Amino acid sequence: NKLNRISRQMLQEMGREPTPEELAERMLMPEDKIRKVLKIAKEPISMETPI
Amino acid sequence: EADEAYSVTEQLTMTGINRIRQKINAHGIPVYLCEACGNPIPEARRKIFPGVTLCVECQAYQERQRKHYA
Amino acid sequence: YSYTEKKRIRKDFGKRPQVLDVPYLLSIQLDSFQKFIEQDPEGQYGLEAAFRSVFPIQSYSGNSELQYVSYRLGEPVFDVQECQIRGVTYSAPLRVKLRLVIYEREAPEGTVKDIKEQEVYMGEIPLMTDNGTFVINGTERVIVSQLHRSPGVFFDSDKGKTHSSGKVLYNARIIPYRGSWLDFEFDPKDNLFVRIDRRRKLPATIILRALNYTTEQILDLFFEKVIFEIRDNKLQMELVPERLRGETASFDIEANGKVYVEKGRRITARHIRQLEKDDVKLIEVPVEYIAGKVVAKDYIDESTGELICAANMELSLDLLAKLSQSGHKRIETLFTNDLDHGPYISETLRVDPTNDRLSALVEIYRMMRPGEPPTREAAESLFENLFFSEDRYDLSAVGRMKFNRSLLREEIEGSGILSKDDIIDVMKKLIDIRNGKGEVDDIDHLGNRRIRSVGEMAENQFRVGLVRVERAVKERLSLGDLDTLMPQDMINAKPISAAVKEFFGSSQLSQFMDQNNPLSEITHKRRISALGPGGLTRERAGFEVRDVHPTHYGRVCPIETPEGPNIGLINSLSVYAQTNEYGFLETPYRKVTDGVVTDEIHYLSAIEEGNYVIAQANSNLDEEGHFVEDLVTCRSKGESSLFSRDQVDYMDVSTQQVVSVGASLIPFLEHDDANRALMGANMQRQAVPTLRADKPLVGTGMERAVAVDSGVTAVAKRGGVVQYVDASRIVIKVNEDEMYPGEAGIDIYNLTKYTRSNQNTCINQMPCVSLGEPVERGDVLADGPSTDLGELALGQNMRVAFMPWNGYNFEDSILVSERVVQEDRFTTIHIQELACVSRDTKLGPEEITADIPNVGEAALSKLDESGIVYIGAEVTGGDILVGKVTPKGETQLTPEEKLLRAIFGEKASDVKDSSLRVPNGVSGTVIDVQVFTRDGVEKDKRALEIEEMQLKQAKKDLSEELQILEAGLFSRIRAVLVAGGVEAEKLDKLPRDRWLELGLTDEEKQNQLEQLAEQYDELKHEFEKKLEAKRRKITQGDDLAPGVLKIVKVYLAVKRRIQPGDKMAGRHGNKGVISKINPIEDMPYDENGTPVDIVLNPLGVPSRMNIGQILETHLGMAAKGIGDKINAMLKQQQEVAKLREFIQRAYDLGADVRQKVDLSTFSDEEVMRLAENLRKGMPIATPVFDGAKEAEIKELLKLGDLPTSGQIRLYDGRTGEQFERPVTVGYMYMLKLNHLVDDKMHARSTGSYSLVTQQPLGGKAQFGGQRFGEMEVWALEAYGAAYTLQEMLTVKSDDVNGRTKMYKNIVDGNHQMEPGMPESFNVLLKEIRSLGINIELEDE
Ligand SMILES: [Zn+2]
């Protein structure tokens, strides 16, 4: 949850969005874990998705 | 391939025109009284159309009426 | 005559003069977008327009309003080239100024404070290229202009098939630009209905009650009043002397002391002439005629105050007495006549369940949203928002125009939403047509079809972008604190940029540019579609809209349309067509005033054109420009016939204006069956660009327009002389006239070199001028692919001869001499992009290291220390392009593998082999390697070498600019210093950098030297920043996806020759697949010994009535003849005299043409260069309908000293003996289309299998086996092929157990099958069994 919010204030603030190592600084933890976090944080995709 | 498409068109066109063509028949000969209403048939219609049975008045009218219901 | 015309001049047949030369072919795409993104200080469509609609946004009446100031477009983040390689979208940041005002409580309005927040960012919006494409992810895309039904109201039929009665029906539809549909329709009972959107049908009068109309006003509005007087005792009636027409007398109708007509005689012209002329106002009547009449208004009893009769209630002989004795003198009734004014609206009221305003407003609310309760506030608001809200409804200006147009109003602009009047007036007009006065529209007419294109459609996607941000802004402005939040806090970026990114990314109208061919690009950007958003659907309509409509003349091409499931659903834009001010389709014509043909041109929209009488393209006018004949074939109101000399109001501009760019490129089109012509301009675009840009011997004249207007070529910005010519770049020293005062300098054109297209063809520019040659503005500076010398050359013409060759051209198959493949001339260069990805898997990270388990040095030769293939290495199938390994530890190998590892000592590795290797069968040269690395992961060795090399090259490029631009600029300083201080030799001794000091005496020349200084120091500094940014962009972390560490893209240049299987075709719809490639020894030759390149079948020509391919062949034959003549005289070195005498004769030919020519061209240095360019053959032009005629062809055959027959005798190269009969030989421009065989050919023994269904599946591009569908099963069922079928859908596919049991048997040399049960059926049993169903296999 914290991660969606940091990107908001910094969405328009940084013209685009903060780099994957920028929100890492905003957040308290090891900050490379963002990748690790962001990977499982995704929901799986509907296998019956039309291509 | 594709050639058949052209072929298809020709057969269709021919059939439509032919029906139309027939609707005029050929060497006919007869009287002059209109079958609907007896009005005078001029020899012009007799000689343009061999076997005419409808006066110019009726040869519109009916045509006209068909159009209206369309 | 110009400069790149002086080089080579196409001999032009065709008599009709060009009065208007072909405009920019990409006009449509470029124009429309320029309008969308641009400051327009007013409302005309654009970003300004979209804003001004939704804005100003205001909080929930809290008097906290957010208004819109103006907007800006930031510079492109990457330019065109840059944005493509990396894979970003080519976009600009949209910065819009917003002003937040707050009103006091409670306020006679005015502000405590307003913060005027500078330009908040709301996403980046894509930008259009110089050549009319977009870049979405480094991939060029086109936005197809769309054709949809014009906004407005249109009255239609639905005759016949309805109900099987005939009768016909009539319906009206109000179609606004945005907001809900308003449909009005009849039925057999002649009841008027309305349905919003496509929803539940409802009785039409309900909307009047929603507009606060009670029963009385509906009668008053749609009906007349028949006033009934009670004068003395029992009933008089007001009689309109006209009312009785289309009816028979109802009683003894008498007035004025004279009985005009008695009961039972129909009121005709006699009776109405009498009444009108005799002025019959009042007549006495019986009390029984109101037995049917409907009373108009409400009448209540003055004493008891009770309702006697409600409005729209029919009186009776007893009902009259109740309101007659109450003292009522008037009773207003309806005039009902089933021929003229039908009792239609009356019947509708009797079907309406509502009565008052809120009664109807509920029935509307409950229809739109059933299931939930109606409310007073809900029902009233819903209706006011549907057709009367500026926000939720708009017809636009065009909608308002066609609305007013179709309704016979005067205003051409007015309300943007519907009014109580608007809706009523439409219902009125609909009734008129059902009465027999008026006709219906048809969807197909191009005055009722409108064209939208990119500029408009992006506007609409931006508008929806704001309405979903507007809800959010209004929501924040409700609770927003005092002077803390500002207009950026509320407006998010993603919501705006997503609503626009959605469109350009995935849409039926945003597609990959069809780019194998400058014609393919230009024919795509000029394209129409009636499909997709807001248009028709393939399953909807319906042959009428697909068919070619008369209004298509000069707007839409009749012949260039796709040949597939959507024929006529696409079409292609005609050459001279342009989009109307209102957005309709108009075409150019010539104003015929009285009997003279002017040259002042007028653009007439589809509606405008019908009225006038337009002459024909091929019409002879001479001297002043009178029509030669007293009667000329013309077309006026939808038909075509002969017309009087001075009745014609206009005339066709060109013989060409009816076709498309594709269609106009076919020579002798007039002689080609329309069907095959379609295939021609359909396949012409599929022409893959050739190795050597040829040129059509047989042309039409358009090829120069298509080459230039398509971006593929490099066209001179400003006229001047060439300073430097490189295969890389071209520098133009500008002439003084065109050269701007400051910055001086030169135009420098950097050329596009060998690079991948969208369809894997190669797009490469080459210089077509030489050092120090004069070029003028708008000259051809460099040819693209499949363009020569400025002309569009989609292929290569060759010597073609029609005859059976032992069956090697049986159907449309083609037979080709070896000389072609030896000459590498239909050889075609393709560029594939293959990429390698280092990912992150659960087990660990992938490394791009060159340490690969169980591979020899034979592999690692083409690989560098880092693991990437070297640039320049010619590799074939199997060679490794990028070494890669994925973490897979503890394999858990088996005994016999373990024993094997122990015998031969392999250190069974803990890493898998995942390297990118070259696909089997394709083979080419590596020409480029890119490496994209995550920001913050260390660039490996080779990656760092590259980003170092990109740096050294970029520094050289930028400095080359400055060196040429300095010397170009300093060279101008030298010349102005000479004007009042000329020290020619003294000046250029000292250092050139030490020149800026020299001044000048009192004059503007002192102020002119001042100008060059500014722009020098600016070159000095603009160089610096242009070099700086360039350097940062290289080293900056290339940003990738989640899970991915670094990516290597290798670009291959495969050079594919031509082999049996390739599809080839001429421009006349003659397809054919090269069948055998023959030795030159075996080719048909003539008595001069020269073999023939292609042997075509004569049978392909009569059936498919494409006779232009023959004319092309003959004219081509004559065109090579002139070539063979000049080649001999040029080798004879005869001298200018003998040469020029012969050339001059060719360009006249017979008399009456349009060509004109020399001897103006400087009778030596210029004339000789031309002769050279013609010796390969003389380029001729056959305009589309202005083409060459047999006589001109035969005449040009005489000059070439070739037979008029077009035929010669030939000799079989094998037996050497003569061929009976003359055969035709000649030159036909022929294309190789990119259905090249070694792309189609697939095969699979055993491959990948799908997880869900154990079924052959394409995974490593060793593609899935062929699909064996239902029909192929009936094939085997019709034979006895019982086993062939079982094996087909058991072991060959579905049988997870059987397939391996078989393969093992196959190699053991036992052809058997141990089938068992397909997993496809095994899953059904489980899938059924997992429902409540017990499905078993019984018995034994
Ligand atoms: Zn008659």
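Quick note: numbers on chain C are straight from Swiss-Prot, i.e. 3-1342, in order.
The backbone N, Cα and C atoms fix where each Cβ goes, and this holds for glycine too.
Secondary structure at C:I561 (mutagenesis position), taken from DSSP and collapsed to helix, strand or coil, is coil. Counting Cβ atoms from all protein chains shown, C:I561 (mutagenesis position) has 25 others lying within 10 Å of its own Cβ. Swiss-Prot gives this note for the published mutagenesis C:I561 to S: Resistant to antibiotics salinamide A and B.
Around C:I569 (mutagenesis position), the C-beta neighbours below 8 angstroms that are at least 6 residues distant in the chain are C:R548, C:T563. The DSSP secondary structure for C:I569 (mutagenesis position) is coil. According to Swiss-Prot, the mutagenesis experiment C:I569 to S carries the annotation: Resistant to antibiotics salinamide A and B.
The mutagenesis experiment C:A665 to E is recorded by Swiss-Prot, whose note states: Resistant to antibiotics salinamide A and B. C:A665 (mutagenesis position) falls within a helix when secondary structure is assigned with DSSP.
Mutagenesis annotation in Swiss-Prot: C:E813 to K, described as Disrupts the enzyme's active center; the structure shown retains the original residue. In three-state terms derived from DSSP, C:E813 (mutagenesis position) belongs to neither a helical nor a strand segment and is classed as coil. A simple way to gauge crowding: the CB of C:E813 (mutagenesis position) has 12 other CB atoms within 10 angstroms, across all the protein chains here.
Its Cβ placed at the centre, C:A665 (mutagenesis position) has 28 other Cβ atoms within 10 Å. C:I561 (mutagenesis position) sits 25 Å from C:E813 (mutagenesis position), counting Cα to Cα. If you measure from the Cα atom of C:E813 (mutagenesis position) to that of C:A665 (mutagenesis position), you get 26 Å.
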